[PDB]
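Colleague: One structure follows; several queries about it will come next.
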Amino acid sequence: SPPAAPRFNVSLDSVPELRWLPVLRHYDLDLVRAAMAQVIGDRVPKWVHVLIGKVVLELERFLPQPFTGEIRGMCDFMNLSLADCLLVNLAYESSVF
Amino acid sequence: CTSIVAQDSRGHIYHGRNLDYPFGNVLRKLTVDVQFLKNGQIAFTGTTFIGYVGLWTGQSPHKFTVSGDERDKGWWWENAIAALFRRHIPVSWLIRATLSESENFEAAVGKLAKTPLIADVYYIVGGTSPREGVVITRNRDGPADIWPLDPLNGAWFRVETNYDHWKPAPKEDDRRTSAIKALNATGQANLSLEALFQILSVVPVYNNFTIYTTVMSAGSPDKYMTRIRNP
Ligand SMILES: CCS(=O)(=O)c1ccccc1C(=O)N1CCN(c2nc3ccc(F)cc3s2)C[C@@H]1C
Ligand SMILES: *[C@@H]1O[C@H](CO)[C@@H](O[C@@H]2O[C@H](CO)[C@@H](O)[C@H](O)[C@H]2NC(C)=O)[C@H](O)[C@H]1NC(C)=O
Ligand SMILES: CC(C)(C)CC(C)(C)c1ccc(OCCOCCO)cc1
Ligand SMILES: *[C@@H]1O[C@H](CO)[C@@H](O)[C@H](O)[C@H]1NC(C)=O
Ligand SMILES: *[C@@H]1O[C@H](CO)[C@@H](O)[C@H](O)[C@H]1NC(C)=O
Ligand SMILES: [Cl-]
Ligand SMILES: [Cl-]
Ligand SMILES: [Cl-]
């Protein structure tokens, strides 16, 4: 059969900001960054980019944890901009993807 | 996308799905199966892309399976208002919230069908007991339709691509017919996860945009399997 997807563990007992890091350490984070740059650049209109950045201070609070903290944890670990990590995680809702 | 929930002659529920999306050459590398642990024990399993915390495919052991397909309905300002002012939650986050909290199949169907969402979606849910298979066509506020299995009347499977099941499928993108033809040829007696993988390997059910195929059965949680396509 075709190759089975890698299988990893995520402990929900850990703080949200650290939950995914044990998994990220198995990856060349540049490849995650490269996949974001191709999917984002080829889809997002600028007014959404400004808008989400305009609203990051709100989206962080009214959207339910631990989803916001988990995203912020992986984003800092990868040295990415939270506005983009939130945009990828809301790709379906933005409708532009 | 394509999601299938079906029941064999023995009363067991099987659930499989293909996740179709462009940018495969980059996202295939990022596909992972994640076992989410509560106090050292597997609370639920999910499939995502590393960097994406929501689950479009998941399993609660011995409770239910969930997968979500795209439903293109409404305008952008409906998602914007639903998210900003009406405080609806993302589509893939409700799937994960359901896998973590819901105590059984019937409870998950209710959580998935009624919790307000920022966008539309098709939720396919599979359980453990007979008849426990349903397609939830979702609106932002609630369910537009609920389509359960009916094995006794011959409807032992449900197939959901990206279109309302009560209207005809676009001839331009008709993967539903191929899935049903393959299911009709497999048969309820030969139904299995392996057989469900073969069905989801049919063209064009398995197409150029398919990134991975997941097959699962909550009643047999150890057989959860995601296979990455033509890397
Ligand atoms: C309906 C499920 S779908 O994946 O096929 C889809 C169809 C249309 C619009 C949005 C989405 C969607 O849900 N996603 C888009 C791709 N995605 C990505 N996650 C990462 C994670 C890391 C990275 F470098 C790039 C990406 S792109 C998140 C989500 C599954
Ligand atoms: C992922 O987590 C599971 C559960 O915490 C691990 O499974 C346990 O493995 C140990 C030995 O490593 C056994 O003593 C336990 O009985 C197992 N528990 C269960 C519920 O299966 C699994 O090994 C972890 N995988 C990785 C790669 O760390
Ligand atoms: C509500 C927001 C805008 C803060 C965030 C989300 C992700 C939900 C969103 C919601 C809607 C949205 O609109 C996309 C407009 O595309 C039209 C031009 O092609 C963009 C983003
Ligand atoms: C992120 O940036 C910091 C600099 O503050 C650096 O120490 C670290 O190595 C960087 N990590 C990655 C993955 O780029
Ligand atoms: C599948 O078989 C059932 C019963 O024989 C029939 O009602 C249905 O129309 C068939 N569908 C296809 C696509 O052959
Ligand atoms: Cl949409
Ligand atoms: Cl959770
Ligand atoms: Cl059907």
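By Swiss-Prot numbering, chain B shows 126-356, in order.
The deposited model was determined using X-ray crystallography, 2.7 Å.
Note: Cβ is positioned from N, Cα and C throughout, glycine not excepted.
Just lifted these from Swiss-Prot, have a look:
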ACT_SITE  B:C126  active site, nucleophile
MUTAGEN   B:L152 to F  Strongly reduced enzyme activity both with liposome-bound and Triton-solubilized substrate
MUTAGEN   B:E195 to A or Q  Abolishes decrease of enzyme activity at pH 6 and pH 7
MUTAGEN   B:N309 to Q  Loss of one glycosylation site
MUTAGEN   B:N333 to Q  Loss of one glycosylation site
Colleague: For B:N333 (mutagenesis position), which of the three DSSP-derived states applies: helix, strand, or coil?
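Modeller: In three-state terms, B:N333 (mutagenesis position) counts as coil.
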Colleague: Filter the recorded positions B:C126, B:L152, B:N309, B:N333 down to the ones with a Cβ under 8 Å from chain A's Cβ atoms, keeping sequence order.
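Modeller: Cβ contacts with chain A under 8 Å: B:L152.
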Colleague: Looking at the recorded positions B:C126, B:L152, B:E195, B:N333, which has the shortest Cα distance to B:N309 (mutagenesis position)?
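Modeller: With Cα distances computed to B:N309 (mutagenesis position), the winner among B:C126, B:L152, B:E195, B:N333 is B:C126.
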Colleague: Return the residues near the residue listed as 'active site, nucleophile' by Cβ distance under 8 Å, restricted to its own chain and a separation of at least 6 in sequence.
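Modeller: Sequence-distant Cβ neighbours: B:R142, B:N143, B:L144, B:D145, B:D194, B:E195, B:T286, B:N287.
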Colleague: May I ask for the distance between B:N333 (mutagenesis position) and B:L152 (mutagenesis position), taken between their Cα atoms and rounded to an integer number of Å?
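Modeller: With the alpha carbons as reference points, the distance is 13 Å.
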Colleague: I'd like the number of other C-beta atoms within 10 A of the C-beta of B:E195 (mutagenesis position), please.
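Modeller: So the number of other Cβ atoms within 10 Å of B:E195 (mutagenesis position) is 20.
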Colleague: List every residue in the same chain as B:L152 (mutagenesis position), at least 6 positions away in sequence, whose Cβ is under 8 Å from its Cβ.
Modeller: B:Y146, B:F174, B:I336
Colleague: Run through the Cβ atoms and count how many others sit within 10 Å of the one on B:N309 (mutagenesis position).
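Modeller: Other Cβ atoms within 10 Å of B:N309 (mutagenesis position): 9.
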Colleague: Within 10 Å of the Cβ of B:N333 (mutagenesis position), how many other Cβ atoms are there?
Modeller: 11
Colleague: List those of the mutagenesis positions B:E195, B:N309, B:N333 whose Cβ lies under 6 Å from any atom of ligand 1, in sequence order, or write none if there are none.
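Modeller: Within range of ligand 1: B:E195.
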